[PDB]
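Visitor: I'd like to ask you about the structure that follows.
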Amino acid sequence: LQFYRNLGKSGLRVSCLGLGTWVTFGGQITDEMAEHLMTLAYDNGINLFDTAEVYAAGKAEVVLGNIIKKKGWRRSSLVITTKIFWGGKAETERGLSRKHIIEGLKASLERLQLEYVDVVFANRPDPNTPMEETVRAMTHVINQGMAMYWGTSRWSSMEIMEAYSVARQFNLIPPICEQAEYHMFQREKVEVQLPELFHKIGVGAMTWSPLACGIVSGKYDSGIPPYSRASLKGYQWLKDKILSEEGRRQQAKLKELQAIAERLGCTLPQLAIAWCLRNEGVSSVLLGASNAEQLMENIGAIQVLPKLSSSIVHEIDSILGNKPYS
Amino acid sequence: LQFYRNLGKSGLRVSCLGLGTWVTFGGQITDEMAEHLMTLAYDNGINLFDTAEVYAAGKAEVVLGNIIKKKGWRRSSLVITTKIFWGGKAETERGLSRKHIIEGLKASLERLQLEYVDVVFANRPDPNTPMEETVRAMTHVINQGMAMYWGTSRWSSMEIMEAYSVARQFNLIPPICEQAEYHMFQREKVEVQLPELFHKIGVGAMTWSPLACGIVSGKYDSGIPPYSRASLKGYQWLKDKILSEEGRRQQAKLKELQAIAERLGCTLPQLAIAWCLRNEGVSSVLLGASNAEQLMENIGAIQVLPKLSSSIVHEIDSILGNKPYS
Amino acid sequence: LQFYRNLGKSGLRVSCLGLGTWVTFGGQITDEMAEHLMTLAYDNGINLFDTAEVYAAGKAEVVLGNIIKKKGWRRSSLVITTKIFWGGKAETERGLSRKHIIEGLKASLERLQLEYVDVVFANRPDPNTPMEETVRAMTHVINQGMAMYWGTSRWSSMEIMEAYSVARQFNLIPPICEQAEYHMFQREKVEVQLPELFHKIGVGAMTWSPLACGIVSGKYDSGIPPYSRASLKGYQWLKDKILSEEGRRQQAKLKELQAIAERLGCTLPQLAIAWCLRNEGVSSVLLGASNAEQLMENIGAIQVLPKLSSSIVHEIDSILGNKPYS
Amino acid sequence: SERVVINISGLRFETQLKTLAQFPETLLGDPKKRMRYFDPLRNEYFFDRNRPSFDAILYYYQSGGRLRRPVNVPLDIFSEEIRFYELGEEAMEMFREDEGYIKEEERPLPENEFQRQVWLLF
Ligand SMILES: NC(=O)c1ccc[n+]([C@@H]2O[C@H](COP(=O)([O-])OP(=O)(O)OC[C@H]3O[C@@H](n4cnc5c(N)ncnc54)[C@H](OP(=O)(O)O)[C@@H]3O)[C@@H](O)[C@H]2O)c1
Ligand SMILES: NC(=O)c1ccc[n+]([C@@H]2O[C@H](COP(=O)([O-])OP(=O)(O)OC[C@H]3O[C@@H](n4cnc5c(N)ncnc54)[C@H](OP(=O)(O)O)[C@@H]3O)[C@@H](O)[C@H]2O)c1
Ligand SMILES: NC(=O)c1ccc[n+]([C@@H]2O[C@H](COP(=O)([O-])OP(=O)(O)OC[C@H]3O[C@@H](n4cnc5c(N)ncnc54)[C@H](OP(=O)(O)O)[C@@H]3O)[C@@H](O)[C@H]2O)c1
């Protein structure tokens, strides 16, 4: 219902929908389209934009930064987040060591042309760095004013609880968010493991790939459309999943959900997105969009949210038949 | 008696009377008058000037800053305080989150043309931000040298004690002052709730609106004078209170106090102001003045303070008949 | 014996003799003489120079700074110390509040043309500022790299222990030194109260006025010489002490010590200075000198130190008859 | 549920403010009475007193009335603490009953002058 939500239990208020830059910015789409997308999003109340040092080898950060600079939007009305982990081919340019977290963020901030990001995320867990070193480094860049808050991404709840625990032991700053993948065909972590953490230590979830890269949109009912992501050079893995045995199965279930969509009076993408937002543990959902049509349609998911009643949800679970065990 | 007092139990010494900038600076009065007012105040030993990001949408800070810069007064002989909370129309531009406290203060300091303020206040409580996030952010801007101390405003004693408590738990810096409204018709909080906090954790009070925006001056005995605050465009709420049923009642009691004033040999405003200063828990009283006449008269409240004996105070309580329950 | 000593139990090594700037720099002597004095001192291994914001209203810091800048000595071979407390006529320009400690040191460093001092001292205790506020501020300027260490001056051992205690409680930095007055006619504090603190919490003493402003030199045996300090405009208080009843008594005892001096083969000033250095609790002794003759003679006190045997010291106690009670 | 920390000669105790507020007339239950023992640097109340006794005093608030003397604490000491924490006479009486003691009577010849005079030899 509320368009703006608190990210976990922190004071940072984000729009329940954000726009990311994976694949698109500095990649699939043009700089002018990227600008068009962000303007549309910003003008619609969306204040959350996500990027990463690894996206198009730092190219997405530059495009995102050029737009913010060109449009002259006030920095205080924006919530920029960036992820750190893979920053180069050198051995010391990847991971969550203190060296890479500081060097990585400094280089991202440079490409972004910003003095700081609102939230810096560890793109993934690092089995090779002690939790203390990572928590201390996240705390250091925050006290240096390079970031306002920090979060995790693809971490288990055990790991997130560890970071929180180490933070309390040394009087460091605990993470406030976990960027987890969440969509109709990926529900375990967000629905089974993160809720306890949200109530226990205020960690909220900012979910990604709500349409499973497009799969859940329904554009793959027949085959691989021209100019779709599954067709793009470099995304063969994606094409395989769609044509997979499991792929066909998902597409079949999508046709069943297509009926739930019409009953609710919305499109499939709007339902898929609004679905991800039904649970309170989810602070925001990061959207992907290769053009302005998709973004405009997807933002409509907000009017569907009020319609997601117990019954409809239980029916959607029946069709999916993948509801996670408690 | 002592013109200079410690703000609460901190080492910061403030004049028992300060001059604020709400309504007037960048608003009701001209920049030349504002300059005249501050010069008068400064030349009379007043070293405390209060402003806020919200006052005239940042306009008052600019005027205050231009004066300090123009007059060339030494920064070490001034005590500038500014309040943070409402800083813009964006969702992320209001509140006590770490993002807004740092962004808000940075923008105020910019408008003020100062490297730091002596005390930064949270303009009001923020139900949406964890106390830890706020206390940590206040501590961060102080360690960054953007502020020397921090305080609360319109917080309950429960909330102030919470901020202090969280500060001790994490080894952060506790607030030293609470900016509370205090005048003959608003006495509960300052007289009943803050004294325990002053003796227990050194929090002092810096009270505002000692004349209830002019009501307690006596200029409204008849009706709404021309050029008064109650007449100004935008202060209809104030005009309503004065003409209210309760309004007439207050004006009647003011005529009774008018006798206590002559017995003490002073004007009503001087009595109203000196009254606020009778209790030790009150470190300083922030004055409002639309012109030099008012300021000169009001500063005279200091010679009345010695005359406020037990008897006179008990008589003033009789007339008011609103003495708060212990 | 050892020319260089550790200041208290810290790692900072100071020459057992230092040169101060009270009265002389920017005052009694000329800038060229001041330069001559410092060069002589520096070329003789003395690495400790003491000043204060209050000395000649900031004038001594400027002269000291011009010399260091002119001579091009490496900053790492110098130990500059400055005291903070009286910094102006304003109410907020004196004391040990956080505001004045930061503002005061920043202004001194500016006059000194240095990025930092090695040790900043609180010139005296401040009954009006909580110990926590002072310890936190000393810690803040040290973490800001404005000072390397901090110390007290004219504080009781109760107060010094309090600062240390508060430092441990909040994980702040404890003071390492106390600048106390020490000479043949002022021995209580250094000999009775500070030794426990030196062994218990590593606080060392850096004593001042070893010749009691010249009294112990013997230049006042007859009357007030021309150009002496006791004659200078502004030091009437000093002249009174010398002509006092007690003054005559001291001068008489000085004639008795004059014999101990010849027995040891040195001048009275060299004995008076070497005496102050006999106890280990004294890290260094700050010298005063209005000209190069005095400095050259006084530095000779170091060859006398080895001769201060139990017997001689007990004899000197007999003559003084003011040995403090244990 | 503001928490309250009580430090007894170094032994740390914590409880909720409403737990102490349950008995407004006692030392720990009276803000004006405990004020004197608060350490603003450590956010705790400090009492330089007997340690073994306190578990019992605190439990008295938590249990809502039960005042038992710890098996290992002398009766002379524990009663001195009961008095110090001003638990009140109604509680001390019931405490002393359960502890064993209990009694008291007499009253010399009411006036009489001479009645109460003889009634002192027989
Ligand atoms: N590890 C991490 O932290 C992580 C990982 C991945 C992503 N993320 C975040 O999440 C965002 C990406 O989400 P996502 O892009 O992967 O899944 P989506 O579900 O966010 O993917 C959207 C993509 O699918 C297609 N699509 C979207 N809406 C459509 C519509 N209404 N009709 C038809 N097609 C539509 C688009 O066109 P095309 O099919 O033509 O391309 C678009 O490029 C990124 O911006 C990133 O910041 C984070
Ligand atoms: N939440 C907060 O923290 C908060 C809120 C409000 C204010 N404050 C602080 O407190 C200050 C304001 O106090 P206030 O202005 O609201 O109440 P006052 O009681 O401080 O109000 C003074 C205003 O009333 C009238 N007045 C004052 N003295 C007079 C006299 N001797 N004779 C006739 N009229 C007189 C003036 O002329 P007019 O009637 O012609 O205008 C003046 O503009 C501000 O500067 C602000 O910094 C803080
Ligand atoms: N509160 C504090 O922390 C504090 C207070 C005071 C001083 N201090 C430090 O201690 C230093 C001052 O010590 P002080 O100057 O007060 O006592 P001294 O005992 O250090 O005083 C030396 C002064 O006495 C005279 N004198 C020195 N040696 C002489 C000699 N061999 N023969 C004849 N006369 C001689 C000098 O000439 P004149 O007699 O002609 O002037 C000189 O100006 C300062 O530099 C200051 O930094 C610290």
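Numbers in chain A track Swiss-Prot; the residues on display, in order, are 36-361.
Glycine is treated like the rest: Cβ placed from N, Cα and C.
Below are the features I grabbed from Swiss-Prot:
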- A:56-57, A:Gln63, A:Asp85, A:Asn158, A:188-189, A:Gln214, A:243-248, A:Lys254, A:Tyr262, A:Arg264, A:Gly323, A:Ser325, A:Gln329, A:332-333: NADP(+) binding site (BINDING)
- A:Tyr90 to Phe: Abolishes enzyme activity, but has no effect on NADPH binding (MUTAGEN)
- A:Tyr90: active site, proton donor/acceptor (ACT_SITE)
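Distances, neighbours, how buried they are, the whole picture for these features please.
Guide: A:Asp85 (NADP(+) binding site) falls within a strand segment according to DSSP.
In the three-state DSSP assignment, the secondary structure recorded for A:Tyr90 (mutagenesis position) is helix.
Within 10 Å of the C-beta of A:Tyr90 (mutagenesis position) there are 24 other C-beta atoms, taking all protein chains into account.
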Visitor: What three-state secondary structure does DSSP assign to A:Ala247 (NADP(+) binding site)?
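Guide: The three-state answer is helix.
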Visitor: Roughly how many Å separate the Cα of A:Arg189 (NADP(+) binding site) from that of A:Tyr90 (mutagenesis position), to the nearest whole number?
Guide: 16
Visitor: Would you identify the secondary structure of A:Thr56 (NADP(+) binding site) according to DSSP, in three states?
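Guide: Looking at the DSSP assignment, A:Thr56 (NADP(+) binding site) belongs to neither helix nor strand, so coil.
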Visitor: Mind giving me a neighbour count for A:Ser244 (NADP(+) binding site)? Other Cβ atoms within 10 Å of its Cβ, every protein chain shown.
Guide: 21
Visitor: Just to verify a number: CA distance, A:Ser244 (NADP(+) binding site) to A:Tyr90 (mutagenesis position), in angstrom, no decimals.
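Guide: Here the two Cα atoms are 15 Å apart.
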Visitor: Using C-alpha atoms only, work out the spacing between A:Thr56 (NADP(+) binding site) and A:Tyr90 (mutagenesis position) and round it to an integer in Å.
Guide: 8
Visitor: Given the binding-site residues A:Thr56, A:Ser325, A:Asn333, which one's Cβ is surrounded by the fewest other Cβ atoms within 10 Å?
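Guide: Across A:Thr56, A:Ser325, A:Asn333, these binding-site residues, the one with fewest Cβ atoms within 10 Å is A:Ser325.
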Visitor: Enumerate in sequence order the recorded positions A:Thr56, A:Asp85, A:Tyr90, A:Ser325 whose Cβ-atom distance to ligand 1 is under 6 angstroms.
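Guide: Passing the 6 Å Cβ check against ligand 1: A:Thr56, A:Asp85, A:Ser325.
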Visitor: If you draw a 10 Å sphere on the Cβ of A:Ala247 (NADP(+) binding site), how many other Cβ atoms land inside?
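Guide: Counting Cβ neighbours of A:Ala247 (NADP(+) binding site) within 10 Å gives 19.
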